[PDB]
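To start, the structure under review is shown below, and the notes come after it.
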Amino acid sequence: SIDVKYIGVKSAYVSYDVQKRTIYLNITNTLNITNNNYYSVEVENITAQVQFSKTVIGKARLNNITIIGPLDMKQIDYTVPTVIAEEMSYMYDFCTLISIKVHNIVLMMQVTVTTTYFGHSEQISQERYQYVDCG
Amino acid sequence: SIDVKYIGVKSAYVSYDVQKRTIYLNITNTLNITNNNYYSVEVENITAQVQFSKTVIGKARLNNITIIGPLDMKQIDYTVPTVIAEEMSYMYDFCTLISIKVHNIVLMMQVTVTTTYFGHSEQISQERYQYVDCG
Amino acid sequence: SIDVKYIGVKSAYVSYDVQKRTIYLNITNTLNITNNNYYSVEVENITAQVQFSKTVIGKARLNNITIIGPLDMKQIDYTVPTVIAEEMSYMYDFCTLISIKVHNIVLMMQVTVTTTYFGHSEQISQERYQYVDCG
């Protein structure tokens, strides 16, 4: 909720990059840094009362107070039919990165059917650092 | 919730990168750093009352107070039918990274059907550092 | 919830990288670091009362107070039918990384059907560091 960075190559606070045929003579670097971070997050002071029927007296009658009726979920449901008569395939792959007909699914249910949740929740995902290097 | 970084190559606080045919003579680096991090997160002070029928007196009658009725979930349900008569395949792979018809599924249910959860929850995932190197 | 980094190659606080045909003469590095981290997280002060019928007196009658009715879950359920008459396959693999028709499934249920959970929960996953190196 504060510092969510997607960085491409490198990250630094103080950085030097000296490359590619350069001359770097008799310099004098002098840093005097003071970097302090005082995070104080999410400090909560909650005070909740959650009743469904508080203080019913005197010959009353209640019925179907909270009814979360018929429920249906069908999250990932997909059909990929394929009807072929004659198929011929040729793949000549060199220093590549292929993916054919794969199925990558990620599903994360944090707080599903419940009642009266308090506190904090968090869901984080980051995947598939794939890589190919040829010389 | 504070520092979630996806970094590409490298991470540092103070970094030097001196590469690729360079000359680096008689310098004088002098750092005087002061980096302090005081995190104080998620400090909660909760006070909850959760009743479903508090203080019912005097010849009352209750019925079907909380009814989470018929429930159905079908999360990952997918059909990949394939009808072929004649198939011929040729793969000539060299220094590659292939994936054919694989199925990568990840499913994480943290707090499923329940009642009156308190506190904290966390879900984190990061997968598949795959890699190919040829010289 | 604070420092969740997915880093590509390397991580450091102070780093030097001196590579690839460089000359590095008579320098004078001098660091004076002060890095202190005071984490104080998740400090909770909970005070909960969770009743379903508190203080019922005097010839009352209750019925079906909390009814989590018929429940069904079918999480991972997928069909991959394949009808072939004639199949011929040729694979000439060299220094590769193949995966054919594999099934990688990961399923993690932390807090399934329950009542009145307190405290803390955590789910973490990170898989499949696969690798191929040819010279």
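Residues 120-254, in that order, are what chain A shows, numbered as in Swiss-Prot.
Heads up, the Cβ atoms here are built off N, Cα and C, so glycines get one too.
The mutagenesis experiment A:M210 to A is recorded by Swiss-Prot, whose note states: Decreased number of infected cells by SARS-CoV-2. No effect on infection with HCoV-229E. Reduced to three states, the DSSP call for A:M210 (mutagenesis position) is strand.
Record note (Swiss-Prot), mutagenesis A:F213 to A: Decreased number of infected cells by SARS-CoV-2. No effect on infection with HCoV-229E. The unchanged residue is displayed. For A:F213 (mutagenesis position), the Cβ neighbour count at a 10 Å cut-off comes to 12, with all displayed protein chains included.
Spatially close to A:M210 (mutagenesis position) yet at least six residues away along the chain are A:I217, judged by Cβ distances under 8 angstroms.
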